[PDB]
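**Student:** Below you will find the structure I want to go over with you.
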Amino acid sequence: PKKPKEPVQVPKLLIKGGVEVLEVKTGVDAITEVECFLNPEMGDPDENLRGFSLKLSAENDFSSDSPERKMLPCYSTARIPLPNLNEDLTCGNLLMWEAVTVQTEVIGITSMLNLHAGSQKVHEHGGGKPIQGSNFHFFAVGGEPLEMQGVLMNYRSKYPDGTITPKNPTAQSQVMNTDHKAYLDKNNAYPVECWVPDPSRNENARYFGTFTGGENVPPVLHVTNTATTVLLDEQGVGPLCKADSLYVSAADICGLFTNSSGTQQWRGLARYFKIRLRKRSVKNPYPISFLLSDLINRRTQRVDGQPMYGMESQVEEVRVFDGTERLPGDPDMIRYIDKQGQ
Amino acid sequence: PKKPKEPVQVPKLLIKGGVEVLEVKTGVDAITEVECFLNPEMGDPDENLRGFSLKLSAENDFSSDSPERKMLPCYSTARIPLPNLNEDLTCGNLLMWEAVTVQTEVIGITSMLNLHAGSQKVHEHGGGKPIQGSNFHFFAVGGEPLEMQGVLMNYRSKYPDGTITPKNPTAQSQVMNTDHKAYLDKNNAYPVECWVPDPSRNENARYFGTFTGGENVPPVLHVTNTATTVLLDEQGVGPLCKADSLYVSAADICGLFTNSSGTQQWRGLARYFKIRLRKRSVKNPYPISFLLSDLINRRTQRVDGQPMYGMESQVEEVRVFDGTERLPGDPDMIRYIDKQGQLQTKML
Amino acid sequence: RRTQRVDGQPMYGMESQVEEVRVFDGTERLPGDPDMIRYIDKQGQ
């Protein structure tokens, strides 16, 4: 027998629970943990094919694809409004969220070890067969609504609409045509195979996913409940719920569910999030001025002038100037040589 | 809470946006984020086999091989012109770019989840057989318009060259051939299977690729966007695009789309790259003379007549006089310099 | 001049399969913005 010690001063965590916790404002950056989930979006056909796409075709052809929503998982979003960190200020170092850790996960395996209600039979005397046939687990969350870049190949493909697919087909669309740039601002809109990050246009989202080819791929899961993911970086900063409104993203192709005739349809599933949060300081740059200017713009119309900047030029001129030069030899200097022989 | 907490004395972006930025004035470290990307070169049959190759042969022979371009990816390359730090620069310290981070990524798969559209019905009431196979995603980044090194089997082949293959067709061309040394200095021309690093020379390029042989071989990604790879080393360097022009280099075989006919043909896809650049300062490393020789003589004529030059010499002797000294009693010596000291040899 | 020369892809100007440069140097006491703004043609439209 030996002696007993401590407990500690505890950053309170009276606050507790689900969605309720949002409700207020609290003592400095205290910090909080959040349990939610967002469900799947397979573009599904059913409520039996809940967490599943519709069974699939094998072929069609380039020229000939146009599905319907039902085999078309689109991203699972929800935009999550968090209460403030920001409300009667002007200026100063203001606060955005930097939410510190999350574990979130595509949730729901154990039942799919059933192949004895059938699945599709493996063969032999052998029972059903699982689900599997490539899988993607991915998510990205960002404090921004997500700039996508749609990618098709086969721009002689077709598909519907709210199945917001990469928009504007070209040969180039097959290796993306500049367009197809989108914004995640609709729970399940962008069928996942159609949209791709306009990623470096999404700094303030962090994505990770692996799409996991082969052609049946045995999956593996790891419920070692301890990985912690910190929502930071090299500076130790994550995405910012700048807008304390959150664009949450994932795709988690659980695999292909082998509907009984080898009809396969995806199983994709719901995601969970357990979100460890903190109140973070930035520096207002949002002040009055910006409003003022804001103001004027509404206050205006929008006249159809004529266009002379960017791609519409008839303005010919951007140069900086600069304070009293001495007397260089010349002021025209090639800062990239242009080799063509050289 | 919200709060005027000391809000990080973060760096200073000044502007960003593409190409326009280059033109800029000077600001020491200076450093930059390149969000580029390259489209693939597959032998790209067309606008649909735009980013994909032509299909391929199946049981053959060296002998039974003439290539033609379409199936032939060659590596994708570029001179990216890079700013000149040195336009004015006149100091005895020299600035150069030294190359700091890339997080690049082969980009935009998502259509390729078609088990549909001609994806050879594997069977069942399940789907197709889409793409896949081996994949090689690779890139090399050079500072240089690099040393390639050609690799051929099959010098019973009948190869193209727009898809500039290596030349030379010894047995030894089938193993190393020290002559199939080349140099990538060409968009879609080194067909990939044909060419290999002359890595003995590749020292001022960094490449990373992992060629991933195998029948269908799965693509397992990662889509992080949250940790670069850094282009430094012991001496903190990557390629040296000494070249303020950029040698860009790549191959990204996604695998092969398998048509319903098993028309299999490589599929390649574009890579995005995200580069971090700084200004590194050096010494002089090379002298005036070595330079001078140029201007001068270059904006000039040649003089050579009866032959002297070389060795064809109505030239006569090259020796060393010099000094005035007592009397070595061999003085019609043969006076040398072993090189480091004086060799003094004769027959007398 | 002395250099050898090549063909590749056009990564600049119009013909750029590059996308972007993001100028750094200096510092600053961390604003709010996780981007840049300037004109109300940046910010506005």
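All chain A residue numbers match Swiss-Prot; in order, they span 15-356.
Method on record in the header is electron microscopy, 7.6 Å.
Yeah, the Cβs are placed from backbone N, Cα and C, and that goes for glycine too.
According to Swiss-Prot, the protein carries these features:
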VARIANT   A:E158 to D  In strain: MM
VARIANT   A:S171 to T  In strain: MM
VARIANT   A:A219 to T  In strain: MM
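Neighbours and distances for these, please.
**Tutor:** Counted within 10 Å of its Cβ, the other Cβ atoms near A:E158 (variant position) come to 22, all protein chains included.
Using a 10 Å Cβ-Cβ cutoff, A:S171 (variant position) registers 25 neighbours. The DSSP secondary structure for A:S171 (variant position) is coil.
Taken residue by residue with DSSP, A:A219 (variant position) is part of a strand.
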**Student:** Might you list, by sequence position, any residue in that chain lying six or more from A:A219 (variant position) with a Cβ less than 8 Å away from its Cβ?
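**Tutor:** Looking at Cβ-Cβ distances below 8 Å from A:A219 (variant position), excluding near sequence neighbours, one finds A:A154, A:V155, A:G156, A:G157, A:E158, A:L160, A:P253, A:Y261, A:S263.
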